[PDB]
Structures are given as C-alpha cells and as structure tokens.
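So the structure is just underneath, and the comments pick up after that.
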Amino acid sequence: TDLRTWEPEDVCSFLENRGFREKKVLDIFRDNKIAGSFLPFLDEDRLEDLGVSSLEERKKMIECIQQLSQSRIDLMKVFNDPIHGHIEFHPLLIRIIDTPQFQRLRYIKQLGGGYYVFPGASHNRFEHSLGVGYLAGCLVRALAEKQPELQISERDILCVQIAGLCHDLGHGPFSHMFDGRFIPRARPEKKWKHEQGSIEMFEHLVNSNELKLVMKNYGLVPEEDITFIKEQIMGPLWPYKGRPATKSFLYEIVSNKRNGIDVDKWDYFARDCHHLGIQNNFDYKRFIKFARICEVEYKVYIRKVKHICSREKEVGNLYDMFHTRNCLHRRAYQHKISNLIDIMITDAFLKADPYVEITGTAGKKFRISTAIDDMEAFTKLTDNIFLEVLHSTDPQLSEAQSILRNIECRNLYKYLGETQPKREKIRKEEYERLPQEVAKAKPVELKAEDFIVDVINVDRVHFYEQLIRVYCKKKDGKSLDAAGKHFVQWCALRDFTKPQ
Ligand SMILES: Nc1nc2c(ncn2[C@H]2C[C@H](O)[C@@H](COP(=O)(O)OP(=O)(O)OP(=O)(O)O)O2)c(=O)[nH]1
Ligand SMILES: [Mg+2]
C-alpha cells in the first residue's frame, strides 16, 4: 500500500512488525497522530525530539523508513508553471494550498481592472502565489547550501516557502483596487493593508483546517513558526520574535520593502511581463546563483547585520530589473484606463455595499466593506461579486448595476487628461476637496460629483513624482467641453503643468 493510506495505528503496527515493540515509542506515534504520510520526512533529530532516546534505534527506524517504496521525492507534488517550468512542493505546502482560504485566490485577477485593458492579463493571485512560494524556496535553499554555517534548517526553508505562498492570501476582489480604492473610501477611519488580511487569513487557514497538528508532524513548531511566517508577510534592538537577529536575512526574502528586491516582485514581474506581452530583461536565476549572505556594518555604537548580497558585477542585472519595474509601472500598472475601470468598479461597490449581505462565522451578516473583519466571510469575497451584483434581482442595486452595465458596454467616464504639480505635492487630506475645486473653477452647471481626480504617487542593496488624472462622469459633448476647460483652468490656478 501507500503510507498515505496509513492511520497512526497502522504505522504503529508497521513499527512493531519491523522490530520496535516497546509501548512507549508506539505511544509517541499514537499521541502525535503520525500517520504514514509523515514518515519519509522524519529525522534522527525529529525522532530525538519526539522522544526516543536510543541513539541507535533512531538510525534503524529511519533505515526502515528508507527501505520503503515511497520516498520524500515520491510525495512531492509537481506543478507545471509557464513562468517557472516544473515546480515541486512539499506536501505541507499542498495541504495549505488545498483549502477554501487559499483556493479563493483562483478568483481574484492579479491586475484587477487590467484584464479589461490587457486581454492577456487573465491571471489570478493563485498561480502568482504558487510562484512566489517556489522562488522563496529556491533562494533560501541556495543560501542554505552555499553557506551551511548559516545554520538554515528545513524548518526555516518551509516557513519561508509558506510565507511565500501566503503573502497575497488577504487580497480582496480585483486585488489592489479593493485595499487601495474601495476600503479607504468606504472605511476612511480604518487603516487596512492586504497584508493584514494575509496574516489574519493564514491564521484562519491553519485553524479552520486544523493544520496545526500537521505542521508539527512535518517538523515545524506551530507556536514559533506561525509567528515567523506572519512576521515575514507583515513586517516588524531586534523587533521580530519569530527568529533571532542572527537569522535576520530570512526576513528579506519574501517581503523586502526596504530596497524593493524580493521574490514576490520577481514572480509578478516575470508573470505580468508574460501576460502583458513585455520582455523581461531580468534573469532571477542568475541572481540566486550569485546570491550570498555577508555582514554589513553601519555606525549610528556600530551596528552589524547579515543582509542578502549579490556579486558587485551583477549590478547590471539589477538595472535590468528596475527597468522592468518602471516599464510595468509606466505602461500597465498606472494605466489611465485600467485605473478608470478600478475607479468605476469601486464606485459600483460603494453603491452596492449597503445591500449586499455576506455571512461570516456563526452566520453574522457582513457588508462588502466589513467582510475584512471576519475571515470566514472574506473567504467568500471574490471577483465574482462583480457578477453577483450585475445579475442580482434585488432592486436596491439598480444604481450599482447600471455602473457595471456601463463597464460592460464600454461606457466609461471620459478622461480629460493628466497633470503634474510643478512643486510641492497634495496632502493626503487635501484629496476630498479636489473634485469640488475642479467643478468650481470657471473658465453649464457642473457638480463636484461629476468629476474624479485620481492622484498617483510614482515612488538599499548591498554587494560583495505625482501624477493627477481627471475624469468626468457626464458624457455629453457640451458638459465634456465645459469640464475639459474647467480642468485646464484648475491646472492653471494651482500652477500645474499644461494638461497632457
Ligand atoms: N493538489 C493540487 N494540485 C494542483 C492544483 N492545481 C494544479 N494542480 C496540479 C498539480 C498536480 O500535479 C496535478 C495532480 O494533482 P492531484 O492531487 O490532483 O492528483 P495526482 O494525479 O497527482 O495524484 P496523487 O495525489 O499524486 O496521488 O494537479 C491544486 O490547486 N491543488
Ligand atoms: Mg505578490
């Protein structure tokens, strides 16, 4: 048979009939519910920690496990990715992957409104998350072997991979629109980051599916390692609790907001380049091979830390990466129409928010805007909500539908143009005023609602602006002229660049 089929007692019988007949050791296996599937992932040290103090018995135990048909490599699962080719995942990762909480990422478009501008961009967070997991695994492995002095363990590697998988667990419908346009607009009081949702949903994931025990049986320590995983996704003497300062570099792998060089970016750069039809000058495989940990000292008392570093002559590689970063940002991410569509979807959601019910834990009803407060509600919240509204028979959503029908018939707000501030910038508070200002600025009645102003912010490593787009909702010719010249005058008044 397979070990996969084996209950814990089956493993106990196997162990007995293979010579280990001492009830204490069998009790170990019954107690931790070590079903067969775990066996090929057991260590001498794991057997030590579980509590067999027979320095030779552990060896013979593992020998028995080695003799078996099915090995470690025989219980990996191989995904076929067009970005990364084939991809092996350790079974725990699969257990995490195969949950409602995670599978939900199949139904959230990576580029959100993007798909409605770039028909190639049909890809969702699911496959990108897989990719990030895999890449995380690659870099941590490479550093582990090249420098075994680092004491990087299997455990660490799995935690890094899991952090990888789950960095985007907490995105809402249409990805960045939800956490960047809708929630801030619907819950201005609340500060919310998709990462917050990510760690909350991971906590939910492991608990709804009782993977806490499973993690233990694969050699993780849930209490420590879950905090490690969470910390990697979220962020912050030594602030982190998940790992000692001696293992600091691990935190630079999955999310590195400092210098913007991490495996999340690598995957979605490559992937988005793949689907948009853009050629990506950056070979990450070259990066990982020439990646080494080495110590850095900055004097503030001098501080000494272990950062991830790359050979100095692989600086051209980074020039290639940052071009691609800019290339994507310029052409695709801050695309004037994509963002228009995100704005319209948000606008619809806002008008649908009051009436759409989404049940969470104990069946408490939540609104689209508040589902983020209950993971068991948020688990149900996906892009599909777009179509649910659009197709609803509830007549309270007529307002919301009509906006979505306009998206369908390509009847979008008309784009008056872009502008730049010559100096200074616009206070995050000052935003709500802007549609008023444009409306009120005279060169026809034009309400402040008839305008949207879209403010956009354009935005180290170690070796060994503001854009304003104005859209007008009213789509008739005369109002369009009036609005255009309103915008021009508003630009002139604030001493802004001559519109596009
Ligand atoms: N488990 C899983 N596999 C997926 C998913 N998406 C694509 N795949 C691919 C990867 C697998 O290599 C392929 C087959 O996996 P399955 O567990 O469904 O069946 P398989 O034929 O590998 O039998 P096995 O479980 O290895 O005995 O499906 C997913 O969300 N979950
Ligand atoms: Mg990502």
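Sequence positions for chain A are given in Swiss-Prot numbering; the residues included correspond to 72-307, 316-379, 385-527, 533-548, 559-563, 589-624, in order.
Note: Cβ is positioned from N, Cα and C throughout, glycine not excepted.
Feature annotation from Swiss-Prot assigns domain 'SAM' to 77-142.
For the mutagenesis result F109 to L, the note given in Swiss-Prot is In LCH mutant; abolishes formation of the tetramer and deoxynucleoside triphosphate (dNTPase) activity; when associated with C-112 and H-143. All protein chains shown were included, and the count of other CB atoms within 10 Å of the CB of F109 (mutagenesis position) stands at 25.
Here Swiss-Prot notes a mutagenesis experiment, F112 to C, with the remark: In LCH mutant; abolishes formation of the tetramer and deoxynucleoside triphosphate (dNTPase) activity; when associated with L-109 and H-143. Residue environment of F112 (mutagenesis position) contains 17 other Cβ atoms, counted within 10 Å of its Cβ in all protein chains.
In this view, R143 (mutagenesis position) is surrounded by 13 other Cβ atoms within 10 Å of its Cβ, with every protein chain counted. Quoted from Swiss-Prot for the published mutagenesis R143 to H: In LCH mutant; abolishes formation of the tetramer and deoxynucleoside triphosphate (dNTPase) activity; when associated with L-109 and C-112.
Feature annotation from Swiss-Prot assigns dGTP 1 binding site to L182, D239, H247, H265, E266, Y347, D351, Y417; the stated evidence is experimental evidence. Reduced to three states, the DSSP call for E266 (dGTP 1 binding site) is helix.
Annotation for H238 (Mn(2+) binding site): same-chain Cβ neighbours under 8 Å, separated by at least 6 residues, are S200, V203, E266, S269, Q303, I304, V333, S334, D343. The feature Mn(2+) binding site is assigned by Swiss-Prot to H199, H238, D239, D343.
Look at Swiss-Prot and you will find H265 tagged as active site, backed by similarity to another entry.
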DSSP state at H238 (Mn(2+) binding site), helix/strand/coil: coil
Pairwise CA distance, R143 (mutagenesis position) versus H199 (Mn(2+) binding site), rounded so that it is a whole Å: 25
Cα within 10 Å of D239 (dGTP 1 binding site) - qualifying recorded positions among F109, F112, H199: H199
Neighbouring recorded positions, C-alpha within 10 angstroms of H199 (Mn(2+) binding site) - of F109, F112, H247, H265, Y347, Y417: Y347
Distance from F109 (mutagenesis position) back to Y417 (dGTP 1 binding site), taken between C-alpha atoms, in Å: 43
Neighbourhood of ligand 2 - binding-site residues from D239, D343, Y417 with Cβ under 6 Å: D239, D343
Densest Cβ neighbourhood among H199, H247 (binding-site residues), 10 Å radius: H199
